[PDB]
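**Student:** Input: one structure, supplied below.
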Amino acid sequence: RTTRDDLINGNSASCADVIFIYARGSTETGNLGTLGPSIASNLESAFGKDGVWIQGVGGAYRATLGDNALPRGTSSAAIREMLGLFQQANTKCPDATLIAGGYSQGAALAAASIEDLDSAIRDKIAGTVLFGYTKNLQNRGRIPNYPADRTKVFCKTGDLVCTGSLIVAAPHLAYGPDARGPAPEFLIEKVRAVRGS
C-alpha cells in the first residue's frame, strides 16, 4: 500500500526486469504517499508482480514541508537517500531498466537526484514522471542533464508551484486521475521502447 521496499527487500539472485523509484509529496505517509500506490498497481499489471520492483524513498527523506524552501527544493539528506537507492539498484540489478517519479517536494527531489547521478546510472532511467513539479518554472519543465523525451511533467492549470510559487492551492491535490492513467501509460511505453516486449 503506502510503503514499498521491493528493491531493499529484493533478492539479487532474482532481480526484477524493471525497478521503479518514487518520492512522495510533503507530509505524505509511508514512502509512496497518495499517488505512488496507483502507479504501482498499474506497473504490476503490465509487468507482473515479479517483473517490477516498487521502491519508495524513505529513510532520511522525511518529506518536511519547510524543506521546499531550501535551494534545491528539498534537503541534502533527502537527495543523498535517493542517490543511494539508484546506486543500490544499479549494483543489485545491473540489467534492470529503471524508471522514476515524484510528486511535489518528491518531484524536486527526483530532479535533484537525477541531476547529481553518475551518468552511467542516469542513462538507465528510461522514463521519469513528475507531478506538481515545484521547480517547473525554474528548470523550464526539464530535469537538468536528462532528456526531454524521457521526461513527462504533469502540472495543472492553477497549481501555483508549477508557476514559481510555493503556495499550495486545490489544483496541487488533483493529480489522482493522472497517476491512474497517463503517468503509468508513459512509464510502460518508455520501458517497452527500450526493452521491447
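Chain A uses Swiss-Prot numbers throughout; the residues present, in order, are 33-229.
The deposited model was determined using X-ray crystallography, 1.8 Å.
The backbone N, Cα and C atoms fix where each Cβ goes, and this holds for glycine too.
Pulled the feature table from Swiss-Prot, pasting it below:
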MUTAGEN   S58 to A  Severely decreases activity on p-nitrophenyl butyrate
MUTAGEN   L97 to A  Increases activity on p-nitrophenyl butyrate
MUTAGEN   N100 to A  Increases activity on poly(ethylene terephthalate) (PET) and decreases activity on polyamide 6,6
MUTAGEN   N100 to A, L, D or W  Severely decreases activity on p-nitrophenyl butyrate
ACT_SITE  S136  active site, nucleophile
ACT_SITE  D191  active site
MUTAGEN   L198 to A  Increases activity on p-nitrophenyl butyrate, poly(ethylene terephthalate) (PET) and polyamide 6,6
MUTAGEN   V200 to A  Increases activity on p-nitrophenyl butyrate and poly(ethylene terephthalate) (PET)
ACT_SITE  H204  active site, proton donor/acceptor
MUTAGEN   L205 to A  Increases activity on p-nitrophenyl butyrate and decreases activity on poly(ethylene terephthalate) (PET)
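Buried or exposed, and what's around them? Tell me for each listed feature.
**Tutor:** Take the CB of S58 (mutagenesis position) and look out to 10 A: across all protein chains shown you find 19 other CB atoms.
Under the three-state DSSP scheme, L97 (mutagenesis position) falls in the helix class.
Around the Cβ of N100 (mutagenesis position), a 10 Å sphere holds 19 further Cβ atoms from the protein chains shown.
On its own chain, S136 (active site, nucleophile) has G57, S58, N100, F163, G164, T166, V193, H204 as residues at least 6 apart in sequence with a Cβ closer than 8 Å to its own Cβ.
DSSP assigns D191 (active site) to coil in the three-state reduction, outside any helix or strand.
The number of other CB atoms found within 10 A of the CB of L198 (mutagenesis position), across every protein chain shown, is 11.
Taking the Cβ of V200 (mutagenesis position) as centre and 10 Å as the limit, one finds 17 other Cβ atoms among all the protein chains shown. Annotation note: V200 (mutagenesis position) sits in a coil segment as assigned by DSSP.
For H204 (active site, proton donor/acceptor), the number of other Cβ atoms no farther than 10 Å from its own Cβ, over all displayed protein chains, is 21.
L205 (mutagenesis position) has a Cβ environment of 14 other Cβ atoms inside 10 Å.
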**Student:** Spatial neighbours of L205 (mutagenesis position) among the recorded positions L97, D191, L198, defined as Cα within 10 A: which are they?
**Tutor:** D191
**Student:** Give me the long-range Cβ neighbours of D191 (active site): same chain, 6+ apart, Cβ under 8 Å, in sequence order.
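**Tutor:** Same-chain residues close to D191 (active site) (Cβ under 8 Å, separated by 6 or more) are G164, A201, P203, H204, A206.
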**Student:** Where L97 (mutagenesis position) and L198 (mutagenesis position) are concerned, what is their Cα separation in Å, rounded?
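**Tutor:** Counting only the Cα atoms, the answer is 10 Å.
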